[PDB]
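Below is one structure, written out as structure tokens, with a few remarks after it.
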Amino acid sequence: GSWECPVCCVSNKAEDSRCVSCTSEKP
Amino acid sequence: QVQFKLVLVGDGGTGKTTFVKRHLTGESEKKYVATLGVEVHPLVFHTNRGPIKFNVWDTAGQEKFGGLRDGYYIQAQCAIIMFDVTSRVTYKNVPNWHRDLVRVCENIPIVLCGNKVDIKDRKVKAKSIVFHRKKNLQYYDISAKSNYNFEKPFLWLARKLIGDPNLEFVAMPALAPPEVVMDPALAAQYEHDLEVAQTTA
Ligand SMILES: Nc1nc2c(ncn2[C@@H]2O[C@H](COP(=O)(O)OP(=O)(O)O)[C@@H](O)[C@H]2O)c(=O)[nH]1
Ligand SMILES: [Mg+2]
Ligand SMILES: [Zn+2]
């Protein structure tokens, strides 16, 4: 379920509706 | 694909930007992170175990005015702390950077780099460089402008993160040509001093 952030490349969890680092949305 | 977020920190003017920008593909493929005012440079290195990518986070100068926001440090998997060997104060601030980093990231692998060793009039010498020995950190003299020891921090980190002491870079990445000469006689001496200091305690 993990997704890579298109903006900063940080790996996030599926439970996150936006990047823990840069706050960018999940695609 | 094997990639790691690498945060690059240290006092303003230490040469963090010059250093990361040596890697040419990293420079052409960098991504701007507006919310944090950060440029992320994807630095690929080719090792005998395949390609490894360091996404290096480089500030846009905010470090001159205070600590960095948590979001900068968040999910970092490794780091480089840089100071200027021609500026005692940058070395003195190193502990603060470690503290801030570790408060957010903890026991991630960290390399300490003294930059600008191409300069004859060196202030912070090997025998004064002692922070890394205390905290588990590896040290390298570097010179961003001459490409001197450019690859060493990344190699040490790759070995630590993959857990393979025998990891090697098959070839050096394409780098911006040296802007200044790094005296081979100097590099010889500075390496000797470091070795000796490491066996000093
Ligand atoms: N002599 C020398 N100067 C350097 C080196 N690296 C950076 N500088 C200089 O240090 C100044 C600030 O560099 P910069 O990359 O902006 O430092 P930063 O704020 O940490 O990113 C610039 O004038 C650079 O030319 C180096 O390896 N040797
Ligand atoms: Mg900078
Ligand atoms: Zn992000």
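What you see of chain B is 8-208, where the numbers are those given in Swiss-Prot.
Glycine too: its Cβ is placed from the backbone N, Cα and C atoms.
Swiss-Prot has this to say about the protein:
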BINDING   B:18-25, B:36-42, B:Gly68, B:122-125, B:150-152  GTP binding site
MUTAGEN   B:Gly19 to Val  Blocks DNA replication; when associated with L-69
MUTAGEN   B:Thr24 to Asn  Has low binding affinity for GTP and GDP. Decreases nuclear import of proteins and RNA. Stabilizes the interaction with RCC1. No effect on nuclear location during interphase. Loss of activity in triggering microtubule assembly at mitotic chromosomes
MUTAGEN   B:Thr24 to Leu  Has low binding affinity for GTP and GDP. Almost completely abolishes interaction with BIRC5
MUTAGEN   B:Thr25 to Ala  Minor effect on the interaction with the alpha phosphate group of bound GTP
MUTAGEN   B:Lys37 to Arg  Decreased acetylation
MUTAGEN   B:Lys37 to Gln  Mimics acetylation; enhances the nuclear export of RELA/p65
MUTAGEN   B:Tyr39 to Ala  Abolishes steric hindrance that traps the essential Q-69 in an unreactive position, and causes slow GTP hydrolysis in wild-type. Loss of one hydrogen bond with the gamma phosphate group of bound GTP
MUTAGEN   B:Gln69 to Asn  Unable to hydrolyze GTP. Increases binding to BIRC5 and promotes exaggerated spindle formation
MUTAGEN   B:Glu70 to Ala  Strongly decreases the relase of bound GDP
MUTAGEN   B:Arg76 to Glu  Probable loss of interaction with NUTF2. Loss of transport to the nucleus
MUTAGEN   B:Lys134 to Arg  Loss of normal mitotic chromosome segregation and formation of sister chromatid bridges
MUTAGEN   B:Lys134 to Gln  Loss of normal mitotic chromosome segregation and defective mitotic spindle orientation
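Positions of Swiss-Prot features highlighted on the structure.
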residue	record	CB count, 10 Å
B:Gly19	mutagenesis position	14
B:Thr21	GTP binding site	28
B:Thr24	mutagenesis position	17
B:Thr25	mutagenesis position	15
B:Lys37	mutagenesis position	20
B:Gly68	GTP binding site	12
B:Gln69	mutagenesis position	15
B:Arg76	mutagenesis position	15
B:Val124	GTP binding site	26
B:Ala151	GTP binding site	27
Practice problem: Could you tally the C-beta atoms, other than its own, that fall within 10 angstroms of the C-beta of B:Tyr39 (mutagenesis position)? | Solution: 12
Practice problem: List those of the recorded positions B:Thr21, B:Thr24, B:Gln69, B:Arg76, B:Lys134, B:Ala151 whose Cβ lies under 6 Å from any atom of ligand 1, in sequence order, or write none if there are none. | Solution: B:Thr21, B:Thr24, B:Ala151
Exercise. Under 6 Å from ligand 2 by C-beta, which of these recorded positions make it: B:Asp18, B:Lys37, B:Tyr39, B:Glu70, B:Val124, B:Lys134? Sequence order, please.
Key: none
Practice problem: Please state whether DSSP places B:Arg76 (mutagenesis position) in a helix, a strand or coil. | Solution: coil
Quiz item: Going by C-alpha positions, which of the mutagenesis positions (B:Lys37, B:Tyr39, B:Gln69, B:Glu70) is nearest B:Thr21 (GTP binding site)?
Solution: B:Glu70
Quiz prompt | Subset of B:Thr24, B:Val40, B:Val124 (recorded positions) with C-beta under 8 Å from chain A | solution = B:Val40
